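Asks: I'd like to ask you about the structure that follows.
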Amino acid sequence: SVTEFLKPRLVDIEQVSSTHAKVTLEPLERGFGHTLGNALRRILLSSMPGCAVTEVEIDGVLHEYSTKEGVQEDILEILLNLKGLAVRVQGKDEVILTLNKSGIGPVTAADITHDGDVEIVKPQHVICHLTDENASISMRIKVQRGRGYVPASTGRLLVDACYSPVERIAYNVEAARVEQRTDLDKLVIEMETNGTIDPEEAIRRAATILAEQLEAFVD
Amino acid sequence: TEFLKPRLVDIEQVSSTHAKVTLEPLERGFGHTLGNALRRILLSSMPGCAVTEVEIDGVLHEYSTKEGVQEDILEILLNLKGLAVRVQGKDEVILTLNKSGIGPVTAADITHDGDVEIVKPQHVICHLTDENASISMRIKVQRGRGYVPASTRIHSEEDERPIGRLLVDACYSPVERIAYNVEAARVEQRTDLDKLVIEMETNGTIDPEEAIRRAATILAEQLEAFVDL
Amino acid sequence: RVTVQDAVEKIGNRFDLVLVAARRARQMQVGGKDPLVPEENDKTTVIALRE
Amino acid sequence: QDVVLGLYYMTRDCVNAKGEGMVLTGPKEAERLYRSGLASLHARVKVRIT
Amino acid sequence: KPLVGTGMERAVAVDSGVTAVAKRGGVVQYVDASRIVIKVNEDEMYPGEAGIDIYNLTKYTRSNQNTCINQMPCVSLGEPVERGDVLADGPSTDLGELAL
Amino acid sequence: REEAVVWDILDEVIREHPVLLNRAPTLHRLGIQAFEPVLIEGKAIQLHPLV
Amino acid sequence: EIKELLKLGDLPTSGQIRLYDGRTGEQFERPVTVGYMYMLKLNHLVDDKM
Amino acid sequence: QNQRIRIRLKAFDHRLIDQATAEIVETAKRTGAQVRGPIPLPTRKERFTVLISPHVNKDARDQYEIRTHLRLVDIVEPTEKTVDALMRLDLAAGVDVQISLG
């Protein structure tokens, strides 16, 4: 007993989407449902590494303040919508991609100059809509490697970086029981993620990050 | 990817009971994440060592009284519940105690051993108050973890204990409060390296140089289920 | 499911819904009938409702 | 009463706050912004909504 | 003890008669949480008497409402006491203050 | 004897058997209501806050 | 005079203290009152009624 | 520097002599002694053969044995805390202790 605390097994992957899953553990010792649920939360939401769009250069603009015509939604929205694009960068710190399109209709991330060195993991992401017989737009999009979520605090247009792929993570603890006690915790972790990584593996990455800290103490 | 990993660079046993320990350096957030995880683990899950039964020579139940002693037998049990000791490689031990003559009775009166070590000799069990007075008793100690109330314990023993034993509630967990704090420190000519300080108050049976590693171990093995998925 | 939401539309007489739910449950309990729906080791009253 | 106290507190606007005035693509990153402590809960913002 | 009170506890606990109160002044001769016994001083003794006031305390006993009522000493051997000092706490008292 | 099986049986008996809770006095119909029970270690009846 | 006593202790005279939640170590927003109330167990204890 | 002090532990069952050995060596370790042992000194196996019938029939006989096991445990280094501890602490009754001083 004295050093053989109860260990969970995954009760389910409980998967409802490729984007979101409800990985549940049972039993955990009393109170550990927070001690791990939140600990992995704080890892997952803020300290997972990854790659994201970081800066934009649409043709001839000094500030997204300038609502250049030919596009339906103004540049403040194109700027955030380009933050919406999930991307994978292989082996590099920062990479610039180019995008252009022409003709009346939408623009999509599928229209980017796909290097193959970089994967746009969701091509069908609409970027904007075009609004004249002569409508075409061309831009450089910078993608960068980094960690967590970094706000707009630091012709280029700066934007917040979404390096962590976790769109949301949440967790609960709840009653679970065995044949003789009900003071034990279940843990439900729910998370939703941008498609760069599947969640039942993102958590295995995160559990590793946390495990690596302990490696200098564990006997 | 640039993660600096911690080492437990320093410790200060400020008292025979209280100590500080520091883990350094840490990245963003990990000062908080470990800072709270280890506090919550240290409070729940450090193993320790408690009195668990007491047999006193002439008493019959908790509510009685002994001639020539200043406490109801009950307040003797409330006193022994707080007594704390190390035991060396044992799941339990029995301590004999004897005293006679007027004055206090204190843990220093227990029949000492090499394999038991008491954190505070002056913790007081009762007073004797008559010239011929005595008490003799057999305090049984057990190892364990968390807290186990005697009412559930005897319901877990399932044989019928003899008349004239007393039972006490078990409170093994040896740490009474834990605090954590995070701050920046000089390493590599750079900022946002957290020196985590954890500082702790204990019953005196354990030293942080074990305790923080044991807590980290518990965490590290509980966490296996999330990488083994 | 925890309540009769669709069966309330089925049986607009409303009290008739208790009387038919009990009728169907009597087919199961006393008539020896068993339901078609894919259970996973659960108590059957929420299935009696569905009719 | 406590539920409504919480919802009142959650939905006020405080004219000074941490992270005030930025523009977000949805509630989920609103929550990431709150939970990481980057924006105060009653801070003013613009969001895309659906 | 309540940490914040009104100073009426020093009266309710004594006048309610449930703390055992020293009938005459003297010195504590013996104590054992069942008996307390006082060597009364000759300035308040009656001349033919032994001069010794025992107080056999009531120990664990049912109240009319089934709560227990064990009196406990507050004195120490050889301690002086004066007429009307609390010798022994009642239920719900300590050092003679009310303490619910 | 309260043997180790009985709870796994109980948590099958009860698994969805509504139980009726009412205070007293019970002025109006909303003063008796039914709830599905879930088991508890303590001795109090855990009621829902809004109700 | 309460403030004066709290100043004689080394205590905060606002009476309030910042607290943290032991489920996460997050700080609570604004301090909260902390101090030593006196509380009575009443004779209506539950196993006498269940 | 008192000379080496040795202890003889004699028992009927070996497990109890081994528990006593463990106690003694843990004592002398925690009080810091150059513990030397535990030498297993030879089992004295006593035998007995008695008639079974309360009468004639000499050939039905039972033979029992008693096994007295010894542990000789030497402490060359006494630091007087060992002195106090050893003189203080007793054991169970299935083990009998005898101390040779030097």
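In order, the residues displayed for chain B correspond to 6-234 in Swiss-Prot numbering, which applies throughout.
This deposition comes from electron microscopy, 3.5 Å.
Quick reminder: no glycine exception, Cβ is built from N, Cα and C everywhere.
For reference, Swiss-Prot lists these features for the protein:
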type	residues	note
MUTAGEN	B:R45 to C	In rpoA112; temperature-sensitive, blocks RNA polymerase assembly
MUTAGEN	B:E165 to K	5-fold decrease in CRP-class II promoter-dependent transcription
MUTAGEN	B:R191 to C	In rpoA101; temperature-sensitive
Asks: Whole-number answer please: how many Å between the C-alpha atoms of B:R191 (mutagenesis position) and B:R45 (mutagenesis position)?
Replies: 28
Asks: Filter the mutagenesis positions B:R45, B:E165, B:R191 down to the ones with a Cβ under 8 Å from chain G's Cβ atoms, keeping sequence order.
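Replies: Listed mutagenesis positions meeting the cut-off: B:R45.
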Asks: So, three-state DSSP: helix, strand or coil for B:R45 (mutagenesis position)?
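Replies: Once the DSSP labels are grouped into three classes, B:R45 (mutagenesis position) ends up as helix.
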Asks: Can you filter B:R45, B:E165, B:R191 (the mutagenesis positions) down to those whose Cβ is less than 8 Å from some Cβ in chain A?
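Replies: The mutagenesis positions close to chain A are B:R45.
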Asks: Out of B:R45, B:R191, which of the mutagenesis positions is least crowded by other Cβ atoms within 10 Å?
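Replies: Output over mutagenesis positions B:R45, B:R191: least Cβ neighbours within 10 Å is B:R191.
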Asks: To the nearest whole angstrom, state the Cα distance for the pair B:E165 (mutagenesis position) and B:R45 (mutagenesis position).
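Replies: On Cα coordinates alone, these residues lie 37 Å apart.
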Asks: Just to be sure I understand the packing, how many Cβ atoms besides its own are within 10 Å of the Cβ of B:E165 (mutagenesis position)?
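Replies: By my count, 7.
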